[PDB]
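S.K.: Mind looking over this structure? Questions follow.
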Amino acid sequence: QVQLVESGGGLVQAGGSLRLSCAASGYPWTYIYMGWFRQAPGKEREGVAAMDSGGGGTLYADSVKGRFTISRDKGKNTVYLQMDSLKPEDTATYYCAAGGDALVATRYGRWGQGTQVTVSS
Amino acid sequence: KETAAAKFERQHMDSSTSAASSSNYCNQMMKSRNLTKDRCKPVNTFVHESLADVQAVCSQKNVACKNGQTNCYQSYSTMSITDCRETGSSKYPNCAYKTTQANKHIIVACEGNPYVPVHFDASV
């Protein structure tokens, strides 16, 4: 079956930047949508950003809009999240998700194991 | 309350037979699966493959849904299906259907964990 290899998490202070990377391995076709979700300690999992395999159709969570930028290699099963102006509220495990719809978590079928992002005061 | 995954099984799965066994199959199955209760569902498809094989379609080729959603999947193999179509003579509560056997790729929308079909979108 398919593996979503994630990388790029770390520990930074408020105002810093990080870049998350994800590549799906072993899928014979193209995931139309891939995106990023996150789950903070105690909180419900939430969509962060998603986009289509042509390079467009980007969707952002209201709280990250203007600070995070999603991209993909066009036509490929990769997805990337440039995270700037990081806030403590962004601390969470971030998950790549592949083969889904908009930012609706239950509509995504493939999930990475998660990459930890910690933003200090 | 019935889950979306269990509704899909009731409306679209019939692993019990390899194909529609008679011209009455749709009349019997549309009534038996509660698809004629309050009105005649005009069209419906039943899939004659194992539940495992149909659930595996959620891991197969990702395609756009007819409604614009992008969480649909097209079966890599053709599957034995039956298309049920209301006849011109059908009048609820006496719903009447034409039964047509086919072997086609199916397209389903998938949701959940486990990630399973919750909507039958099309056959191609």
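We're sticking with Swiss-Prot numbering for chain B, so the shown stretch reads 27-150, in order.
Cβ atoms here come from the backbone N, Cα and C positions, even for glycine.
Below are the features listed in Swiss-Prot for this protein:
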BINDING   B:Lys33, B:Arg36, B:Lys67, B:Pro68, B:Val69, B:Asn70, B:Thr71, B:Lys92, B:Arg111  substrate binding site
MUTAGEN   B:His38 to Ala  Loss of activity
ACT_SITE  B:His38  active site, proton acceptor
MUTAGEN   B:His145 to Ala  Loss of activity
ACT_SITE  B:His145  active site, proton donor
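How about a rundown of where these features are and what they're close to?
M.R.: Sequence-distant neighbours of B:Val69 (substrate binding site): residues of the same chain at least 6 apart with a C-beta under 8 Å from its C-beta are B:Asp109, B:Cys110, B:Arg111, B:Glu112.
The Cβ of B:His38 (mutagenesis position) has B:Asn70, B:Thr71, B:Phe72, B:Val73, B:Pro143, B:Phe146 as same-chain neighbours under 8 Å, each 6 or more residues away in sequence.
Contacts of B:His145 (mutagenesis position) defined by a Cβ separation under 8 A and a same-chain sequence distance of 6+ are given as B:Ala30, B:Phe34, B:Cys91, B:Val134, B:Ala135, in order along the sequence.
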S.K.: In whole Å, could you give the widest CA to CA gap in the substrate site formed by B:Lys33, B:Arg36, B:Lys67, B:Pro68, B:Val69, B:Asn70, B:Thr71, B:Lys92, B:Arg111?
M.R.: 22
S.K.: May I ask which residues of the same chain, at least 6 positions away in sequence, place their Cβ under 8 angstroms from the Cβ of B:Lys33 (substrate binding site)?
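M.R.: For B:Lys33 (substrate binding site), the qualifying residues are B:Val144.
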